[PDB]
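**Q** Below you will find the structure I want to go over with you.
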Amino acid sequence: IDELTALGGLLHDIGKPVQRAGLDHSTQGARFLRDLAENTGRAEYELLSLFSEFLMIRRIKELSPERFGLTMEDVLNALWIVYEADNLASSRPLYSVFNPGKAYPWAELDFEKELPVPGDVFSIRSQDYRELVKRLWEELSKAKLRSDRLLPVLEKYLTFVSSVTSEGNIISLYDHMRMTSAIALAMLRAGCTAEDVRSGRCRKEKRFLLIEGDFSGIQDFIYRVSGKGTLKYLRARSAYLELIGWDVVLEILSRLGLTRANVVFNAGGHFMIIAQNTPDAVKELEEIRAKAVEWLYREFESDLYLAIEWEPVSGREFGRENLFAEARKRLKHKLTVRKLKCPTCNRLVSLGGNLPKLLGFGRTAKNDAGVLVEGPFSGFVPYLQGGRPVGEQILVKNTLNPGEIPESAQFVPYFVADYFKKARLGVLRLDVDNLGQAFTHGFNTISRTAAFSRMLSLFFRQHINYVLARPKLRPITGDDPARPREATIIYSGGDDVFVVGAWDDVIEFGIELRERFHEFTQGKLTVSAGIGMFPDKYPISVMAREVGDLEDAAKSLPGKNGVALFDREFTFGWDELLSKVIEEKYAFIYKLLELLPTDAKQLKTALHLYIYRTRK
Ligand SMILES: Nc1ncnc2c1ncn2[C@H]1C[C@H](O)[C@@H](COP(=O)(O)OP(=O)(O)OP(=O)(O)O)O1
Ligand SMILES: Nc1ncnc2c1ncn2[C@H]1C[C@H](O)[C@@H](COP(=O)(O)OP(=O)(O)OP(=O)(O)O)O1
Ligand SMILES: [Mg+2]
């Protein structure tokens, strides 16, 4: 009955593409799960097809729910739980979060290295929905009937499919189904019966927890070593953090009996989970929140803290009736007051050169052989581009197919940008401006939040890799031979980016990337950046701190929309740098400096640029 509800909410809308291909959605999607049921040899799909189908009690009859382990009682419970989980989560396209008059063509979420590139209103033919169903069906046929494996098939085919073919629909059908699923699996963990649902009690009783966790002291976790620490360490030190993070999230999910579908987003080392508000959950988090802080202390004392708060909410606090934004307000407040009170250094060195051949990590007991690096509750075991995955959960890298992974192993797909090139260093720090304001008052429901939250991570977990290996702007470096950015990434996640490389590509790249960010957000968000330049061997910690000081400069600017490149206090706009510093003004220049306002600034730097393009 838990799984039934997991996949039930997951598959309730499955016939949208099936009706939108001409094979309602409740009548079509159901044949689909019956066809698939009588075409693979698992009737489970036959019983699940009923969630789409919704006479009732005699269609639950015709199928004999007890051939699994399911009382006709249990089955009606999940049919209503899921019904209203669909209502809580609240030949056309899926419009964009940012611009609601541009829209994309249904593309796949794992074909071509890309899946964006939308355009003015193009409304989708049946032929399109017919090759989609051609796939989905195959991957449905070959998948295990279990969330961890069913989620990424839906993620894969339905990301760029509209959950309701209303116009300006920002919510993809995959963010609908997950939320529907997230919410169902928790009602059920929160003991809603059909009696409660009908009475509208899963809609005013505060039956859910909105669990939220957010890391602090990351800057001082990731950046704190001196000479001892190559790019091989900084990357795996950054990787170990995601792993701490995953280890908290997967443990929360272990112990509250949930799915990855409940993970609204987990971006930046900041996470949101939807959960049953019960007292054995609250008393189960208290023990995660407490065990994991104890552990982050004993192993880093105060350098790294993870604050986890939770705020019980009602079903109508997923939507607006502005109630979601409020719950998040008290939870962000709650969250805020929750902070302010060498063998690892070496296990991470092995990792940073394994990193180029790594395909995942198995997640196991800390006392399990293979373990390279341990998190609060679990050990991790690098799954290598040679060997065989080895965990109860396997955090698989950059891809939504499990492939050569064992069954008894929750497939956990996780995206990370790692472009990396296999007289100074060029260091970028970039952070999307005021973004935690866009999330409260632009997205003020739980699905839009997940919707929006998922495109950002996409941009910083994937798209960013493509400006690195497919760069266009090059006014300093020059077009010449089509070559990628001479760079590595240390972190690209949340809304924060830290890239090292060739002094010049980095300057161009913060720009080109801000550029994409500009297009990809259609002007709707901004980024400020530090860029600094450094000799060779220097306290990474100090390259952090100084480039941080630059962005802090760029950030203390009014309107917050530029870069503070030159360590000097003379920042410019993304296209004030490009238009006037570079496209206009950029021994004689050497003496110019020794001699001694909007233009004097843009001249000041242009010369600094000119210089830097030539020394040696
Ligand atoms: N996994 C990672 N690997 C490498 N660098 C990271 C990683 N995650 C985050 N960062 C960076 C990007 C963010 O700007 C920064 C967040 O800083 P943090 O140490 O949390 O203090 P802060 O002053 O920015 O605010 P707060 O402590 O309240 O979150 O850490
Ligand atoms: N991929 C994502 N999904 C969901 N939320 C995200 C994502 N990335 C970032 N966030 C949210 C969570 C954080 O509270 C916030 C981080 O933004 P950050 O740049 O640190 O501060 P801010 O943008 O809110 O204001 P400012 O940058 O001006 O201090 O954005
Ligand atoms: Mg940030």
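These residue numbers are counts, starting from 1, taken along the chain as shown.
Per the header: X-ray crystallography, 3.0 Å.
Note that Cβ sites are derived from N, Cα and C of the backbone, with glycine treated the same way.
According to Swiss-Prot, the protein carries these features:
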type    : residues                          : note
MUTAGEN : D13 to N (Swiss-Prot position 15) : Loss of ssDNase activity
**Q** Need one number: the Cα separation in whole Å between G442 and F443 across the 8 missing residues.
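**A** A straight Cα-Cα distance of 6 Å links the two sides of the gap.
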**Q** Between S90 and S91 this deposited model leaves 10 residues unbuilt; compute the CA-CA distance across that break and give it in Å as an integer.
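**A** Between the Cα atoms flanking the 10-residue gap there are 21 Å.
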**Q** How many neighbouring Cβ atoms, not counting its own, are there within 10 Å of the Cβ of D13 (mutagenesis position)?
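**A** Taking every protein chain into account, the count is 25.
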**Q** Note the 42 unmodelled residues between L596 and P597, then tell me the distance between their CA atoms, whole Å.
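**A** With 42 residues missing, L596 and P597 have Cα atoms 13 Å apart.
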**Q** Determine the straight-line distance, in Å, between the Cα atoms of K422 and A423, where 20 intervening residues lack coordinates; round to a whole number.
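**A** Across the gap, the Cα atoms of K422 and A423 sit 20 Å apart.
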